Amino acid sequence: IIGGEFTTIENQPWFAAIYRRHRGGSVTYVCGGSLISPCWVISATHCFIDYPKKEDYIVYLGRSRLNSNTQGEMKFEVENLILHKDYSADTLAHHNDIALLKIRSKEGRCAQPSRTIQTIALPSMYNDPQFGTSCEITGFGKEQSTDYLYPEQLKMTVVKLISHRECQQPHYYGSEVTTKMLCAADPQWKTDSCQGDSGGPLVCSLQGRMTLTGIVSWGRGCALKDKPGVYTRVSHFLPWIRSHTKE
Ligand SMILES: Nc1nc2ccc(C(=O)NCC(=O)O)cc2s1
């Protein structure tokens, strides 16, 4: 998250922090995600495609910090890593960049809600705010593009929804951007998602409810003029999500 501000998990209690175990046993951060129900975290497929095996992943809920534990956090394994069959990666653009992780504890349970761990509503089908709407994005991604380190403290910022039509332009993304994607950006290109924020939430207030409108997916650089952040448009994948979150 370029710009924006520091936050804690109370202000985004559905945010999930996804890590992977390396052979040799170091644990490194992967991406964010969003808890949509007690046993289901939603994220991007690109976070996972190179290491598609569900036993290497660890998911924390209720965690505000990168490399230190937060009081009341819950730690999970991935009983289940579900990647979108139609995924596709071009140079930048990732298509169908959506993934479901079914979480379970060593004790075999899902999330128990708390002050620091709640779920986020999906939008209803093909229902998104109008362009120019202000939404929030959350993550542990880089604070500046040149950084080597990721912030130890969770961050969020505000970006505004850009029309399919604006984002369509040459000087923007041309045809890299589909109607299954959403663009969002700051009017001064001042603040943005960046490397490491992938998989986490773009949350818009939609009919006065906090709604998971987008999932951080890609962009050319960060906080670059004419180069918005690109988000998977959740309201075009509800059947995929509905089918894949069952028995
Ligand atoms: N809005 C975004 N800008 C960028 C720039 C770079 C990257 C990127 O390379 N990320 C690696 C990663 O996914 O963490 C992701 C984004 S998402």
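Chain A is numbered as in Swiss-Prot; shown residues: 179-425, in order.
Recorded method for this deposit: X-ray crystallography, 2.0 Å.
Every residue, even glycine, has its Cβ placed from backbone N, Cα and C.
Listed in Swiss-Prot for this protein:
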type     : residues      : note
ACT_SITE : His224        : active site, charge relay system
ACT_SITE : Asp275        : active site, charge relay system
MUTAGEN  : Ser323 to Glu : Abolishes phosphorylation, proadhesive function and ability to induce chemotactic response; when associated with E-158
ACT_SITE : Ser376        : active site, charge relay system
Close-lying recorded positions around ligand 1 among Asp275, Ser323, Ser376, where CB distance stays under 6 Å: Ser376
Three-state secondary structure, which DSSP defines for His224 (active site, charge relay system): helix
Secondary structure of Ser376 (active site, charge relay system) (DSSP, helix/strand/coil): coil
Count of other CB atoms lying within 10 Å of the CB belonging to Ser376 (active site, charge relay system): 27
For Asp275 (active site, charge relay system), the number of other Cβ atoms found within 10 Å of its own Cβ: 28
